[PDB]
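Before any comments, here is the structure.
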Amino acid sequence: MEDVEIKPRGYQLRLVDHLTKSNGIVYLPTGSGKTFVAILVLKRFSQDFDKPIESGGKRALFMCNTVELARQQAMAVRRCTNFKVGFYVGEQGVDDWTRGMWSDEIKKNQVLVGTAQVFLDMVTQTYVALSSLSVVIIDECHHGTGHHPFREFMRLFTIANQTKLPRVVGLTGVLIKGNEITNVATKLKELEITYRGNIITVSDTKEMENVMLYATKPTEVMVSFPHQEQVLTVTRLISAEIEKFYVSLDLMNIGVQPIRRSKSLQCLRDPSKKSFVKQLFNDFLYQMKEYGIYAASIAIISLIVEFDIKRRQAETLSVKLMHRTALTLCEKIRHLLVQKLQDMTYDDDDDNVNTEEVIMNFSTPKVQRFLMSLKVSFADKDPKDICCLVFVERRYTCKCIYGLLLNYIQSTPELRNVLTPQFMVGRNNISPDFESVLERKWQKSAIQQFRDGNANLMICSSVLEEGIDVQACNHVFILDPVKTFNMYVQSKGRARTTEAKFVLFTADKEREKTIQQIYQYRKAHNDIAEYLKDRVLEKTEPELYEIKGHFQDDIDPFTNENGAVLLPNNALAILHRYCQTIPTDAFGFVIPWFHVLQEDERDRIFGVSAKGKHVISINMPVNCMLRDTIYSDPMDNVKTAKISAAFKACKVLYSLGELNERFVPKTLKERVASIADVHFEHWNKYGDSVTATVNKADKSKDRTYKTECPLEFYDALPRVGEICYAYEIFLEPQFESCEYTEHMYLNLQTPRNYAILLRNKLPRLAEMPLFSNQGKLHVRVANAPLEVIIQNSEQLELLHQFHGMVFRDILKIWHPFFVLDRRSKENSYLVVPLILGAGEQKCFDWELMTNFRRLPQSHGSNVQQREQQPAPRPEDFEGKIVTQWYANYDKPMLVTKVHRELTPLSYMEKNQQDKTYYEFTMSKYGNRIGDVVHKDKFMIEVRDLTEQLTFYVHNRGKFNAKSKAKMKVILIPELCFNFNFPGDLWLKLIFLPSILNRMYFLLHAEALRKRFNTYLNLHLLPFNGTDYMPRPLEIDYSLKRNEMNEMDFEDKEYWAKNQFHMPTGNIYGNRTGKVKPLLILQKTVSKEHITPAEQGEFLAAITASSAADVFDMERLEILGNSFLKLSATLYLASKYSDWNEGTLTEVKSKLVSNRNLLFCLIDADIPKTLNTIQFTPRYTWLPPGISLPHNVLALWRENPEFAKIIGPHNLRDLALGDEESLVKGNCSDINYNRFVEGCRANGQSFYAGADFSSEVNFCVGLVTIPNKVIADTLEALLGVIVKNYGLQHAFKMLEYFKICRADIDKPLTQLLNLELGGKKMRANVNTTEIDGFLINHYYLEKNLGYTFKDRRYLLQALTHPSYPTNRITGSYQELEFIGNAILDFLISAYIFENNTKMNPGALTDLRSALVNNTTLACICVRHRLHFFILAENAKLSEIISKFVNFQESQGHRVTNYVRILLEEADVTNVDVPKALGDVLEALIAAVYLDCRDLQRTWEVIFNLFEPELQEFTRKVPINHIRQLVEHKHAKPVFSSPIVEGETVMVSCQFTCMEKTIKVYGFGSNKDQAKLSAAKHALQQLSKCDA
Amino acid sequence: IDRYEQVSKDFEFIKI
C-alpha cells in the first residue's frame, strides 16, 4: 500500500531551482545538461523583456570566451526559447557605433550573446545600465582569474548600485584549468569571491558519477618501461632527403609573383601556395617521431591528395614541374614506408608466430609492453567479463593504433575469441570505414555497439574522456603522456569499477620527472574532494526529508464520518499516488512542489504567531482540480512543516471528493459509478449496465426486431360500399427511343396503367428512379387520388383474385404455403388496372379482370387441331402475350409486331436466306407438332422478357451481337399459344415489385420526416407542411456499385524576424485569401438559409448498405458521428468542468459507444422500420395480398419453443390447393396435422439444431440486424438534421434521443454552443503578468492568424502541466478536450459538404488522416508555435527538439515517408510527443472561446489546414489496406488478427528480411499491431539502407 | 632502428 517515489525530481531541475533562489556557481563534469540548465535559468528570469528600458525593461547577457561557444549558445537559445537573440562578437563592426543605436538594438533584442571585449566596451564607455539587466550567465567561468576580462566584468559590479545588480551564474565543467594545481583552497576561495556565489555540484549516487568519482579507487601502478632517445636510420635518411630537396628548393627560378608578408611583420616569408609544402613536410616530420610509419604513410597519402587538389588549382608550368618533383619525393617516401611495412612483418618462415613477433618488434617499447601485458592478461580469460579501452592524445593516433591492433588481433587467433578492436575520432574526419562517414553517426553506432556488449576495446583521443556514461571498464589504457589534471581525473573516473586495475605508461627516464607530478595530481584530487564535501549540495538541501522522522506527537491524524484514520505519515505517499491517477503524457508523473517560505514573507502572511517557525507551501500541479497553493501551519522544523502541509492538502482533496471514504484516489470505474444513474439510465431495462464487466466475446452482435408496415398500408384493404382511393403509377422512360428499346419505350407511355387501391389517403411521394435492362426509368405516383366506390362484394372478390393472379402467374412469386390475405392487416393494399373511362377520368377496367381470374394453362396443339380449328384472326395477336409451347412451355412471349406480308413459305430474313420458315421449322422440329397447316398466313415478330425483378442496378448486360440476335425472333402464329393479355400492361406489371418495395420505405421516410419536423417546431414553415413538394431521389454515383559566418549573417535578418518567421518562400503545391463559409455554419446563425428536409435524404438514412440500393446510408453517418462527438464533448465540458481530462474523455467515449446508441435507439421505436435486407422477391418477399395460412401463423405466434424448429422443407410439406389458397384461407385439418407431425421429425433427423430462422424470418415479420447498423442509423439521422437545419436546431434533437439529459432548471441544451471554459471570474487579475508569461505573443498571434481580445486563454492553452510558475490558469488539456471536437466537426462538415466525388467510406479515412495526432504535430511545428509552450521536463525537451529537427529536415513536407510509419512510436522509444500535437487543439479551442464566432474559428482552421486539405484530398493516405498491399511487392505473408479480449486486443504475425525471418507483433488496438509491423518493416529497410 | 629493446616475462608493475 506504500508505493515508493524515491525523489524522482531531476538534478537539473533541482539545480535550476537553486539558481533562481540565489546566486551561485554550478560545476558539472558531464558535458551534457549545462545547456539545458542555462536555458531554464534564462527562462526563469525572462519576464519583463517586452517592457522598454526607460519604463523598467531588462535584458539578459551571455558570455563565452570563444566565438564558436557563443554561436552554439545562440543556436541553442533560438531552438529552445521564444526570445529575440543577439550575437555580438569581436570586431563585427560593433565598436564603431553610437549610443542611440545601442539603445535601439537593446529595444530590438532581448537576450544578447557576446564575448568579453564587446561587453567591456559596452559597459565602460557606452554604459548600459547594469541595473537594467535581468540575468548575466557565463560559460567556462574558470577561465576568469587575475587580469582575465571576466574578473574585470565582475569587478565592475562593485561600482554600480549594489541594490539593483543582476543575477550572475557561472557554468563550468572543470574547476581548475588542469595544467598545474597548487594551493587549491586559495584558488577556490578566489573563485568564490570573483563571482558573488558558491560552487554547487550534484552528489547523486544513481546516474551521475560524482560520488563514485571520490568514493572509489583502483590499484595504481606504472609499467615503468625503459626508453631512450628515439633514433632511426630511416628517419635520418628522410632528414637527408629533405635537406637535399631544400638545398635545391632555393632556386625555383619561377616567374614573378606578389610578395607575401607576415601579419606580425617580423620577416619576409614565402606565400601560402609555396609554403604549404614546407608546412606539410614539417607536420610529417613531427608525426614520424610521435605516430610511427603507418600513420606516416596515411598522412603522406592525404598530403598527396591535397597536393593533387592544389596542382589542379595551380596553372603555372614551372610551378607544376616543381610540384611534380615534390610529388615524386612524397611518392618515394610513401613507397619506402610501404616497402618497410610489407617486408619486415613477414621476414621469417613460421608465419603463425612471426606475424606476432614482428608486431612485438614493430611497436615502440611502450607499445611492446602494452601488447605483451594484454597478451598475458587475456591468455585464458573468458570474454564474458572483460572490457578495456585505449586513451591517446591525437585523432590520427586512434586510426594508427587501430591498424596496429587489427594486425595484432588477426595475428593471434586466441585473443580473437576474447578481443575486438575499434577506433574513434572527432574533428578533422578521415575515412574510418565503409559506413557512417559522418562523425556523429559513427560515434552513435560506436556507443550503441559498445554498450550492447558486442565489442570490448576501442581507441579514442580523449573523445570518451569528456564524461560519457559508457560501461565502466575494468582496466584503462593510456598510451600518450598524461600531463594534464582534468583528463587524468576523468580517465581515473573511467576506472570506477571496484577492485579494478590501472596502469601508467611512463619511461624510466621520464619516471623521476613524473612521480612528483602524479603526487601533486593525486593530492589535489583529494583536496578538491574534501573542499566540495562540505559545500551545501543537493543532498544537504531539504529535498532529502523522505526519511519521515518520528514526530507524530505534535501532529494529529484525521477521521471522517466513515471512521477511516488518515495518518499524516502516509500523506506524501497518498498525494503521490493521487498524482499518479491524473492523466499524463507518459513523461513521468508530476510531483507537487514544496517551496520553502522566507522569514519576511512568513511574517507578511502570518506575523508574530509564526516567529521562530518554518512554513512550506505546496504547488499542486495545474492538472489536478486544486489550483491554489496551500500553506502549512507553523511549527519548529522543516520536516514537520512538510508533513503538516501534505496532511492539510490531503484533507482538502478529500473534502472536495477526489478521494473516496478509504482515503485512496478514485479510479475511472469508481467515477463512472456516479454517472450511471444520470446519463446511462436507459441501459437498465435491457439487462445491461455501464459497468461493462465483460466485453468482446460475450457480446452478441445480432438482434431480431418485428418489422412494421407504414400506417398508410396497415388496414388499407378497400371495403364494399365505401370510398376508395386509386393512385395511378406513371413510368417515364429516360432512355432514347432506339429500335432496340422501341418495344420497351413505346409500351411504357400507353394510357393503360395500374393503380394502388387504398382505404387510406397517401401523401406526396418523390420521383422513383428505376433501372431496367434497356435504361433508366423514372416513376412517379399520381398526387391526386382517383376516388372510386366499390359497388358490390363480387367486384371486390374479382379485384383480389386479379391481384393474386398477377403475382401467381405473371410474376410467379408463389410458394405452396401462400394464401390470399383476405383479412385486413398489414400490407393490405391492392394493385388495380386502369382504363380510359368516360371523358378524361379513368375508370376500373372490369373487362380484363373479369376474363383473367387465372391465366389459362399453356396448352399445346396436335396437328389434328389446326386442320380442324379455324385460324385466328391477325388482329387478335397485336400487342398480346403468346407462348412457344413446343419449345418452352412456361416462357411468356411478348408480341411487338404483326407481319401480314410474310408467309411460312418465305425465306430467312438474313444470314440463312437459303432457308424458308417451313423447312427451318421442320428441320429443327417436326416431332410432337406434325407439319404446319396454314402455309400462307401471317407471321409475328416477338421480343423476349427479362426475368429480373430487382431493378436497382445501374450496370447493364446488353450486347451488340445480342442486339441483332434478338430482333430476329419470328414465330408462326398458330404454333404458339396466346393468353390474349395486353402486352403493355404485362410489361408495366413486371416492374411492380421494385416499385412497391421502394415505396414501402418511402412512406416510412415521409412519416419520420413529419415527426422530426413536428418536434423541431418547423412544420408551420412554408417550406414544410402541406405545401411541401418532395424532390426526386438522388443517385449516389460515388458508390462503387453504381568559418561559416556567411550563413549566420544571412540568418541575422531572420533573427530580427526571429524563429517565428514563417518562410512562405515556396508553396506546398510545389512538391511535384477569402475563405468560403460553411453552409451549415451560414444557416446556423441566420434562418434565411433553412433548407426543407427532403424525404429522399431520410430514405437514404434508413436504407443500410446491406441492401443493393443505389444510395447508401454511410455518407450521412460520418457527419452524424462528428456532430454527436462535438455535442457530447461540449455538453460534458459545460456540465462538468472541474474534472480532469481523462475521465471526461472516458465518459465521452462511453456516451458515443455503439451500445449506448443502440440502446437509446431501441426505445425510440425507429429500427423496426429499417431497410437492411437485399430485396430478393422470389424467395424472401411477402406480397401484400399474399400471406401464410391463419391457423399456421396462430400456432407460430404461440409456441416459441416450437416456432424455433419450423423449417422450409416443412413449409413445402404443406400442400395447398386452389380452394384452400383462395376461398377458405386457413389450411385444411388433414394438412395441418401432416405438417405438425412432419415438422417434429426434424429432431429425429440431421436437420435438428439448424438455423431455420435465417431462412424463414420473412414469413413471420422478423429480421436480424447487426448492432453496428442501429448506431449508424442514429448517426445518419443526426447528420441529415444537421445538414438541413444547422447546429442551432440540431443541438436540441439529442434531447429527443435522450442522449443528453435535459436540464430542468434552464433550457441550456440549446445555448450550449456558447458555454464558457470553466473558472473565469477568479482569474480577473492584472494582465501585466499574463503578458509577462506571454513573451512575444504578437508573433504567435500573427502566425496563428488571430489576435486575442483576452490573452488569458492563450496562456492557458500554452501551459504544460510540468510548469510551476503559472498559477492563474489551468493546464492545456482542458482546452484540448474541447478543441478536439471543434476541429473534428469543422473538418468533417467541410469535407462532407465540399467533397462529393469521393467514395463514402474513404471520407472516413480522410477524416482520420486530417485529425491524426502526427498531422497535428506537423502543423504545429511547421508554423513554429512550439517555442511558446511553457514546460519544465528534460526528456520531453530533447524529444521535442529531435522531432523538430526531423520535421525541418524535410521542409515540413507531409508527403508520406517515415513519420507516418513512426505513428506507432506515439504515446523502440517514442519519437513524437502528444503534447506537441495537443497544444494546437488547445489553441484552436482558445481561438473559438475568445470570439465565440464559429465562422472566424473556421477561418483560422482553414488557413492552418489549407495545404494538407489540398494534398490529402488529391491522394488520401490510408493505413489498413496500405499495410496490406504495400508489403506484397516482395512480402505477401500475413496472418489473421488474434482477438485477446484483455489489455491488449489483437496480435499479428508477419515475416522480416523479405521472407526468411519471421517476426510477430502485438497490439492494444486494431491498428497498433499494423503500425508495429510497419516499424519493423522500416527497420528492415534501414538494414537494407545500411 | 625499429628493433627497440626486447623484453620478456621478467617484467614488473611496480607501485607508484
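Here chain A follows Swiss-Prot for its numbers: 1-1042, 1120-1149, 1169-1563, 1604-1722, in order, are the residues you see.
Technique stated in the header: electron microscopy, 3.3 Å.
Cβ atoms are placed via backbone N, Cα and C, with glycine included.
As recorded in Swiss-Prot:
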{"type": "DOMAIN", "residues": "A:15-193", "note": "domain 'Helicase ATP-binding'"}
{"type": "BINDING", "residues": "A:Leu28, A:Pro29, A:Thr30, A:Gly31, A:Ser32, A:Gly33, A:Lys34, A:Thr35", "note": "ATP binding site"}
{"type": "MUTAGEN", "residues": "A:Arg324 to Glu", "note": "Decreased binding to r2d2"}
{"type": "MUTAGEN", "residues": "A:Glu331 to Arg", "note": "Decreased binding to r2d2"}
{"type": "DOMAIN", "residues": "A:571-673", "note": "domain 'Dicer dsRNA-binding fold'"}
{"type": "DOMAIN", "residues": "A:875-929", "note": "domain 'PAZ'"}
{"type": "MUTAGEN", "residues": "A:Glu1237 to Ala", "note": "No effect on RNAi silencing activity"}
{"type": "MUTAGEN", "residues": "A:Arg1330 to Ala", "note": "Loss of dimerization, likely affecting formation of the initial binding complex with loqs and dsRNA"}
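Positions of Swiss-Prot features highlighted on the structure.
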| residue | record | Cβ contacts under 8 Å, 6 or more apart |
| --- | --- | --- |
| A:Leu28 | ATP binding site | A:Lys34, A:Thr172, A:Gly173, A:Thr201, A:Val202 |
| A:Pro29 | ATP binding site | A:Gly173, A:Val174, A:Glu209, A:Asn210, A:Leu213, A:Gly467, A:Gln490, A:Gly493 |
| A:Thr30 | ATP binding site | A:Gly173, A:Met208, A:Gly467 |
| A:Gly33 | ATP binding site | A:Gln12, A:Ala1530 |
| A:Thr35 | ATP binding site | A:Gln73, A:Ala76 |
| A:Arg324 | mutagenesis position | A:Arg311 |
| A:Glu331 | mutagenesis position | A:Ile304 |
| A:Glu1237 | mutagenesis position | A:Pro583, A:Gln1469, A:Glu1470, A:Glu1472, A:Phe1473 |
| A:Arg1330 | mutagenesis position | A:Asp1309, A:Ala1311 |
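With helix defined as DSSP H, G or I and strand as E or B, the domain 'Dicer dsRNA-binding fold' (A:571-673) counts 44 helix, 12 strand, 47 coil.
A:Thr1149 and A:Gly1169 flank a stretch of 19 residues with no modelled atoms, and their CA atoms are separated by 23 Å. Other C-beta atoms found within 10 angstroms of the C-beta of A:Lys34 (ATP binding site) number 19, with every protein chain shown included. Around the Cβ of A:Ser32 (ATP binding site), a 10 Å sphere holds 14 further Cβ atoms from the protein chains shown. Note on A:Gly31 (ATP binding site): other Cβ atoms within 10 Å of its Cβ, all shown chains, come to 11. When secondary structure is read from DSSP and collapsed to three states, A:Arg324 (mutagenesis position) falls in the helix class.
For the 77-residue gap in the deposited structure, the Cα of A:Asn1042 and the Cα of A:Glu1120 are 66 Å apart, rounded to a whole number.
The model of this deposited entry stops at A:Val1563 and resumes at A:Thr1604, leaving 40 residues out; those two Cα positions are 12 Å apart. Secondary structure at A:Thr35 (ATP binding site), as computed by DSSP, is helix. When DSSP labels each residue, the domain 'PAZ' (A:875-929) comes out as 11 helix, 14 strand, 30 coil, counted as helix, strand and coil in that order. The record gives A:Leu28, A:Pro29, A:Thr30, A:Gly31, A:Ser32, A:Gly33, A:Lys34, A:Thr35 for ATP. Within 8 Å of the mean position of their Cβ atoms, the other Cβ atoms in that chain belong to A:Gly173, A:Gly467.
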